[PDB]
Amino acid sequence: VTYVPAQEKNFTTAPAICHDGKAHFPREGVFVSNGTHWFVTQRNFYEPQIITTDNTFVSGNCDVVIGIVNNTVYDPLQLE
Amino acid sequence: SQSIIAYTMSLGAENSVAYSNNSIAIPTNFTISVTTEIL
Amino acid sequence: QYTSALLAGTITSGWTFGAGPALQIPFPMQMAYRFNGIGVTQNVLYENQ
Ligand SMILES: *[C@@H]1O[C@H](CO)[C@@H](O[C@@H]2O[C@H](CO)[C@@H](O)[C@H](O)[C@H]2NC(C)=O)[C@H](O)[C@H]1NC(C)=O
Ligand SMILES: *[C@@H]1O[C@H](CO)[C@@H](O[C@@H]2O[C@H](CO)[C@@H](O)[C@H](O)[C@@H]2O)[C@H](O)[C@H]1NC(C)=O
Ligand SMILES: *[C@@H]1O[C@H](CO)[C@@H](O[C@@H]2O[C@H](CO)[C@@H](O)[C@H](O)[C@@H]2O)[C@H](O)[C@H]1NC(C)=O
Ligand SMILES: *[C@@H]1O[C@H](CO)[C@@H](O)[C@H](O)[C@H]1NC(C)=O
Ligand SMILES: *[C@@H]1O[C@H](CO)[C@@H](O)[C@H](O)[C@H]1NC(C)=O
């Protein structure tokens, strides 16, 4: 008994998402975009999610990553 | 209307991929297939 | 020709052309995945590409 994916869909990717002077690589899953806003989703299914500070781990300088894309990450600590 | 013909083999269906610097293809559905194997 | 097909399936779609349909992916990201498989994070590759 096996599992087989189906029904693919083209998207747009980016290695990282640069917030204020940092890199913010994802923890698990790609960084995909619809055509407007960026989301983080799994690798074998399509479950988009908002880019919150618990889905991404941050380490960098926003200078050495080739192909980085500008977007804002969210955090549940500033609100509360 | 029936006869025997000779042809060269076809290795498979002709297909090409669409590689690019920024493009992903993420499935949004699956299937379950049950194969068999005899030994 | 078979060898070329197997080789060209590896560099544009990673290992996804083995299980089912072939899904495109950039080579730096595929290498980041393979590095993640070893047990080292992606940032090391993205800093020393
Ligand atoms: C992505 O965002 C960064 C910062 O968020 C931008 O960096 C700017 O760089 C220019 C040129 O050195 C400076 O004049 C600006 O002050 C920087 N921005 C900030 C907020 O300090 C960078 O240009 C952005 N990239 C794109 C393509 O828009
Ligand atoms: C990007 O992803 C968005 C999801 O937040 C989609 O936004 C849509 O926006 C309309 C209003 O403008 C909403 O009514 C709708 O429910 C949805 O949230 C957007 O479609 C998507 N981009 C593309 C190109 O599909
Ligand atoms: C994923 O693929 C399934 C079949 O491979 C789809 O199920 C089908 O659902 C229709 C009714 O919508 C049935 O008539 C059909 O027999 C089959 O069960 C399933 O919908 C599909 N998922 C999505 C999100 O499209
Ligand atoms: C992605 O776009 C290419 C461009 O022609 C197309 O061939 C391919 O089928 C698309 N992928 C899909 C629809 O999953
Ligand atoms: C990817 O980037 C390189 C940078 O030199 C460019 O030459 C190439 O055309 C890009 N890929 C596509 C499909 O345009």
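Numbering, chain B: per Swiss-Prot, residues 689-727 in sequence.
If you check the header, you will see the structure was determined by electron microscopy, 3.4 Å.
Just so it is clear, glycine is given a Cβ too, placed from its N, Cα and C backbone atoms.
Taking the Cβ of B:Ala701 (variant position) as centre and 10 Å as the limit, one finds 5 other Cβ atoms among all the protein chains shown. For the natural variant B:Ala701 to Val, the note given by Swiss-Prot reads: In strain: Beta/B.1.351, Iota/B.1.526.
Every protein chain considered, the tally of other Cβ atoms within 10 Å of the Cβ of B:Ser704 (variant position) stands at 7. Where Swiss-Prot documents B:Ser704 to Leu as a natural variant, the accompanying text is: In strain: Omicron/BA.2.12.1.
In the three-state DSSP scheme, B:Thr716 (variant position) is classed as coil. Swiss-Prot lists B:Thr716 to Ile among its natural variants, and the accompanying note reads: In strain: Alpha/B.1.1.7.
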**Prompt:** How big is the gap, in Å, between the Cα of B:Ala701 (variant position) and that of B:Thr716 (variant position), rounded to a whole number?
**Reply:** 25
**Complete:** Integer Å value for the Cα distance linking B:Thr716 (variant position) with B:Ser704 (variant position) is 22
**Request:** Give the number of CB atoms, excluding that of B:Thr716 (variant position) itself, located within 10 Å of its CB.
**Result:** 12
